[PDB]
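For reference, the structure is listed below as structure tokens.
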Amino acid sequence: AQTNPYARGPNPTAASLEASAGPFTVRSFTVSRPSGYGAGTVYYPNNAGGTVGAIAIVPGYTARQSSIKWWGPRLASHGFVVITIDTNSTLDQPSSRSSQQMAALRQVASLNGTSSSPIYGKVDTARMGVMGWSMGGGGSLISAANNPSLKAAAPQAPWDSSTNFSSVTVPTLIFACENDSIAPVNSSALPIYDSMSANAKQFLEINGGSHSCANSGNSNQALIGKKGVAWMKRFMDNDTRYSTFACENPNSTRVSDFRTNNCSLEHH
């Protein structure tokens, strides 16, 4: 018997996690006049089996949903309700981005209770996660620091005015881009990673990557999408069928640096 009430879907394989699409059919709708942010697209699985967690994803400075869109179908097809947002202003700073990210989660939660909504009854509002690009990534980190009940965080190429995220207890995967010249790894992603001492955490640097290396249309969807889904499944669903995928060093030429902590596949 399956004893984890949050487990959804089939037992994963590397191939099934590297595929463009997961097991579940995904539909979408847009949120008009959102509560506390600029715009939003909600991606959801129609046949997950049960309620699933919610993920809110925020773009970088000047950026729009297009930059992060690919995560919507990718995560939703594995059993998550995902909202990609536009910020009130493309120029909003990381603190504002975090507020708007949390406002998008809050609206997903209200929608879950709205009978007219396509996601009525589809969300477990006690299981939420955060993702984003650059300032949006920083915003995710801020969201995690301010809201420790969040179950997971998977920011990409993050930047914030601070690199001290030592209070974060949320399991946090950082995608870094090796040749990032906007938010260099050495001054942003790595220090943010090093500051976190209280959580399960991972740092995955994409070989040859520019600041947009995890954005829609990237050349590493198979690896990045495998890792993003595995991380969210392992920590949002407590799904130990994803233990290896979430914690392993992908033995891949596509990865220029890999670090992980409190993500053990050993017994001691």
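Each position is counted from 1, following the chain as shown.
This deposition comes from X-ray crystallography, 1.4 Å.
Cβ atoms here come from the backbone N, Cα and C positions, even for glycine.
Other C-beta atoms found within 10 angstroms of the C-beta of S134 (mutagenesis position) number 30, with every protein chain shown included. Per Swiss-Prot, active site, nucleophile is recorded for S134.
The Cβ of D180 (mutagenesis position) lies under 8 Å from the Cβ of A157, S188, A189, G209, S210, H211, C213, each of these being in the same chain and 6 or more residues away along the sequence. Per Swiss-Prot, the feature active site, charge relay system maps to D180 (among others); the stated evidence is a curator's inference.
Annotation comment: Swiss-Prot describes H211 (among others) as active site, charge relay system, evidence class a curator's inference.
Summarising the environment of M135 (poly(ethylene terephthalate) binding site), the number of other Cβ atoms within 10 Å of its Cβ, over all protein chains shown, is 29. Per Swiss-Prot, the feature poly(ethylene terephthalate) binding site maps to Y61, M135, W159.
Following the DSSP three-state reduction, the secondary structure of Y61 (mutagenesis position) is coil. According to Swiss-Prot, the mutagenesis experiment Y61 to A (Swiss-Prot position 87) carries this note: Displays increased enzymatic activity on PET bottle. Displays decreased enzymatic activity on PET film and on BHET.
Experimental mutagenesis at this site is recorded by Swiss-Prot as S67 to M (Swiss-Prot position 93), annotated: Increases activity towards 1-naphthyl butyrate. Here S67 (mutagenesis position) comes close to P59, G60, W133, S212, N215, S216: these same-chain residues lie at least six apart in sequence, with C-beta atoms under 8 angstroms from its C-beta. When secondary structure is read from DSSP and collapsed to three states, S67 (mutagenesis position) falls in the helix class.
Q93 (mutagenesis position) carries neither a helix nor a strand DSSP state and counts as coil. Record note (Swiss-Prot) on the mutagenesis of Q93 to A (Swiss-Prot position 119): Displays decreased enzymatic activity on PET bottle and on BHET.
All chains included, 31 other C-beta atoms sit within 10 angstroms of the C-beta of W133 (mutagenesis position). Swiss-Prot documents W133 to A (Swiss-Prot position 159) as a published mutagenesis change and attaches the note Displays decreased enzymatic activity on PET film and on BHET.
A mutagenesis experiment is reported in Swiss-Prot for this position, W133 to F (Swiss-Prot position 159), and the note states: Increases activity towards 1-naphthyl butyrate. According to DSSP, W133 (mutagenesis position) sits within a strand segment.
Here the residue is the original one, while Swiss-Prot reports the published mutagenesis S134 to A (Swiss-Prot position 160) with the comment Loss of enzymatic activity on PET bottle and on BHET.
Quoted from Swiss-Prot, the note attached to the mutagenesis of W159 to A (Swiss-Prot position 185) states: Exhibits highly impaired PET degradation capacity relative to wild-type PETase. Also displays decreased enzymatic activity on BHET. In three-state terms derived from DSSP, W159 (mutagenesis position) belongs to neither a helical nor a strand segment and is classed as coil.
DSSP assigns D180 (mutagenesis position) to coil in the three-state reduction, outside any helix or strand. One mutagenesis experiment catalogued in Swiss-Prot, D180 to A (Swiss-Prot position 206), is accompanied by this note: Loss of enzymatic activity on PET bottle and on BHET.
Record note (Swiss-Prot) on the mutagenesis of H211 to A (Swiss-Prot position 237): Loss of enzymatic activity on PET bottle and on BHET.
What Swiss-Prot notes for the published mutagenesis of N215 to F (Swiss-Prot position 241) is this: Increases activity towards 1-naphthyl butyrate. Reduced to three states, the DSSP call for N215 (mutagenesis position) is coil.
According to Swiss-Prot, the mutagenesis experiment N215 to A (Swiss-Prot position 241) carries the following note: Displays decreased enzymatic activity on PET film and on BHET. Cβ contacts within 10 Å of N215 (mutagenesis position), excluding its own Cβ and spanning all protein chains shown: 23.
Here the CA atom of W159 (mutagenesis position) lies 10 Å from the CA atom of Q93 (mutagenesis position). Excluding the listed site residues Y61, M135, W159, the same chain places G60, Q93, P94, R97, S134, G136, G137, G138, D160, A183 with Cβ atoms within 8 Å of the centre of the poly(ethylene terephthalate) site Cβ atoms. The Cβ neighbour count for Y61 (mutagenesis position), using a 10 Å radius over every protein chain in view, is 18.
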